[PDB]
Amino acid sequence: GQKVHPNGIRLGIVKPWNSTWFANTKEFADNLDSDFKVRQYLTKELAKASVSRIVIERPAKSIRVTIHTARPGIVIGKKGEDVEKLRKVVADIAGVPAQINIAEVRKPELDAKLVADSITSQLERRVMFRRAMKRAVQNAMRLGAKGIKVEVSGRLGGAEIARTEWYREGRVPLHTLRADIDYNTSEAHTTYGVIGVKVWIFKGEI
Amino acid sequence: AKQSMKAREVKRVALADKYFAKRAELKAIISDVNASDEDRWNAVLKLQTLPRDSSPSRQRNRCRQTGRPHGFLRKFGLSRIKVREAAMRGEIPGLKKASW
Amino acid sequence: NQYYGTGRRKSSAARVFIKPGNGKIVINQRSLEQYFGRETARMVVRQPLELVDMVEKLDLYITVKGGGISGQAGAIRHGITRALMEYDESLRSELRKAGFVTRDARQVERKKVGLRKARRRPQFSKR
Amino acid sequence: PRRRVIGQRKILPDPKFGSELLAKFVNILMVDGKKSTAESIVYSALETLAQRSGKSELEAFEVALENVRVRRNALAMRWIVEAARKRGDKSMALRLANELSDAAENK
Amino acid sequence: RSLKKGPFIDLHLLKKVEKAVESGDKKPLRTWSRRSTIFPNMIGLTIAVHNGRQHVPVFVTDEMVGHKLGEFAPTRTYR
Amino acid sequence: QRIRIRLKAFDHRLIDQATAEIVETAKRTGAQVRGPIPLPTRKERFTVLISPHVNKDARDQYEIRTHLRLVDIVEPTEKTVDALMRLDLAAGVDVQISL
RNA sequence: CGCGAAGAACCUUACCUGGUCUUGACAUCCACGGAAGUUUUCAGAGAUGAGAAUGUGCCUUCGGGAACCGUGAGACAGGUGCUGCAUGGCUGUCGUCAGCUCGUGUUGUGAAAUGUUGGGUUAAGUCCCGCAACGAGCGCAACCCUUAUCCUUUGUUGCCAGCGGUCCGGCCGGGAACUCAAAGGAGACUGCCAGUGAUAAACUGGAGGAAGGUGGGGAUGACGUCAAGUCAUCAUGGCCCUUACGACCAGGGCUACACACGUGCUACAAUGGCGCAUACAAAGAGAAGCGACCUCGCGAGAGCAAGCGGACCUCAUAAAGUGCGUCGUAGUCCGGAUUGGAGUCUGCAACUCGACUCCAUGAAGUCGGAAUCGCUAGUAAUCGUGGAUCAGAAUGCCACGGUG
Ligand SMILES: [Mg+2]
Ligand SMILES: [Mg+2]
Ligand SMILES: [Mg+2]
Ligand SMILES: [Mg+2]
Ligand SMILES: [Mg+2]
Ligand SMILES: [Mg+2]
Ligand SMILES: [Mg+2]
Ligand SMILES: [Mg+2]
Ligand SMILES: [Mg+2]
């Protein structure tokens, strides 16, 4: 069956938006295209820095970007050198002067993107999909998750026929609107096609 | 769309602010003036020698991310599918699936 | 002494101002016969003042915005009944029996995706 | 209807005469939700039936109703309206008045 | 159809008329302007009107003034 | 004279927090304010396709809600102006001042 | 099969003809020459082949760097070309149908069964008894949003009861009551009563209440099924072309026409047609924009020219309906097709192929075979309005109310 996107359906009810900047009809189109350029640049430059969530908010004549990552030391660098090279080029893209804020992700196994990116990297390293699913589940439940399930689909292990398989531990309600559900999607680009990774993480209610 | 097709759209906009922004704006007014030059304004003939690709009627509003000429929205500047992928990841502020 | 009661419908909204003693009806600075073109709309506001007898006994000063022929007429009929409950407070047993105090909340059903109307589906082929 | 056994709606009666049965009669002739033009035809048809075709307007409709007999009253009123449309007279008020005249004299 | 403030004609075809009046009539003139309005200074000339793949010569007649050159060239072959 | 502040934002629970910070500051410094008024929400509604191909009937139903708040200040007291003009407010709130 | 395409006059456009280009229309790397840019110039359907004027910003351990133009070498670029029987993601469908499973115990050599066979009762695997099963999870339901009653907070651009003011306009003093506007909260939970039912769940009836038996509507669509749809949204394995399957431009085609099929609009009319008078909406849109008032034209519109980034101003006079008069059952004062003539507006440009107005013409059609579809209530039917797409181009689609 077809599933609705669980993170987008819960925006504003129990999940805050990843962008909260306001603008009227005049500058909304230019700034939204400016958001796509900065999210693509911070993902490409910091792909090995485990960046999972980018918060973009805009004051009246400025912009500050909050980078949620589990490894701040690559993002900070030696005394802010890596931050300084990023703050100068975001202001070139956005036009207004910019600022780089860094929020530390305490547990990467509870954030849905870094669980999906870890399985994305291991399937390229010839780690088995039975093992790759099993490590991310057990590491999340021991850190205080009430439930987690992960799904992979399409050419598992280089087989010709695409197959679907999902494992579940705990309790993950998809139809409860109070359910804190963290969901994001990552694709495993291997030599034998694309492997989709879906991660559902339940963090409690209300 | 194709990379050559988006290169055509940049070529039209760069000529649109070049030629038809201020020069054809004057030529549209003088041909419309009822008070003076009722017979021999000849502004239409000078518009003929201008290049065609400066026209706002020839340009096509397309997605800034992929280049799809279908499903454009002036609110987002994107195609209908790419609006969804930014909405579900929370990249568009305040945008959510609605019920009424 | 003013006695007030709010009545409404789908997109209407009516106020009711009661003053003791006349047979005067002033709706939007117009008369009862002048504003209401339909004879049925003239009588549906007389229906709550049937069990309770009015001849020349109370003023009503009413205005209404939005709605249509029976939307404005349904708004006034709801508005009079709350004014009589404000006026006497013992009349409720007759007004619950008539059913005029119940606000008709049947709003319009939304136009659905995939269908040209709320329930009307585009025409279907067997095979 | 297989499981959902419910009743049928009770509409408000005729504001002119206080007749519940005449309120169901004007809804059959009403097309495109035009209540204002439907009841004006029915009132003018009965006034032709009352003044020139026999007194007791409320009873004169009942004698025309009795010969063509909830559902028994529903099919009787529907047969009067549908047969009135396929006549040779000029207006709908003139056609339905002659149908109630024929139904009163069972022909 | 078109507004009365100026009948439209292309600039390149208008130049082809002016040299044809002074230097006399020539071989049929190949052009692509199917949208030009026929003026009375063109009567007598033969203009080859492009119709998609070839050029069809049209001998201009007196009553052709006001019409378009595209109204004399079928763009498709029917069988 | 009269100064007024138009407050507009996407989130309803976030616009009233920045609204309350301005009015409470204005009442503290001795200004005359006739409260905040709720102006009607201009909510846009967007219906676009979810599929790139046939099965036309499946669509998404989006909205953008734009709330509006107006605070009217009667007297231009210098202590009122110097406090309110450089406040630290939420990033998702746009301010419009009429002096 | 009004599907992708939310909108093919050029563009779009992937097609064809014809004219052209070859590190290329476009991106990264180096070197040299030109600051870039500006302004114009002659041929060509155009892509472009050749000239005039001008700046020279920035630091120059003077090597110039850097934007952009020009030239050149190769690495490379480019493809909407092949494959949805190499794939991701997403969607339809059964179906908002009530199913789908685990943990332990128990039964059987066993695959498994029980649970989750039965007795009831519900929209429901909904719930309660019964029972070697006891529990849990994914579904359903609930929580969310919106609407229906009341309260609190706040009165401008919104509102006008008691008041003063009349040029009869909330328009101006004012009033903060009320309508409306939106932030929070109360309120419905079989809660109470009666009866039925094994004292159960549940049902029936009644009261209270704005709302009563999941109040109305939406969001919310399980495991799976159809190798269903998508290499032409995008992402992507592999293959193929490369002075060509690429790229530029002009015109044409996508709108053809002996036919067939599906999907719509307007009709065949007196529940109507036309003329005059006239009343009542909700929801949105607006700055390279909506564009009032005034003036002109029969009109489409045009001129002049405010207000308004907007509860202010504009689109914007809602239409059905109501009142009077007329036509009197007919191919008609029905219905408007088609065609001619004369024009408006959009845009380099309305021939192929735009919209609209005016004059004139007035096809078929007088309720439609077999067959077949929608819908149980503010629904069907019908009336108009608005929006997205859009320079312009809605009988389609998305919303919104009126009557019902
Ligand atoms: Mg691509
Ligand atoms: Mg276009
Ligand atoms: Mg084309
Ligand atoms: Mg259950
Ligand atoms: Mg539910
Ligand atoms: Mg498949
Ligand atoms: Mg197939
Ligand atoms: Mg006619
Ligand atoms: Mg039903």
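Swiss-Prot numbering applies to chain D: residues 2-70, 94-131, in that order.
Note that Cβ sites are derived from N, Cα and C of the backbone, with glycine treated the same way.
Among the sequence features in Swiss-Prot, the mutagenesis site D:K36 to A or E is noted as follows: Defective in ribosome assembly. A helical conformation is recorded for D:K36 (mutagenesis position) in the three-state DSSP classification.
Secondary structure from DSSP puts D:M116 (mutagenesis position) in a helix. A mutagenesis experiment is reported in Swiss-Prot for this position, D:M116 to G, and the note states: Significantly decreases affinity for its own mRNA.
A simple way to gauge crowding: the CB of D:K36 (mutagenesis position) has 14 other CB atoms within 10 angstroms, across all the protein chains here. Here D:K36 (mutagenesis position) is positioned 15 angstrom away from D:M116 (mutagenesis position), judged by their C-alpha atoms. Around the Cβ of D:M116 (mutagenesis position), 20 further Cβ atoms fall within 10 Å across all displayed protein chains.
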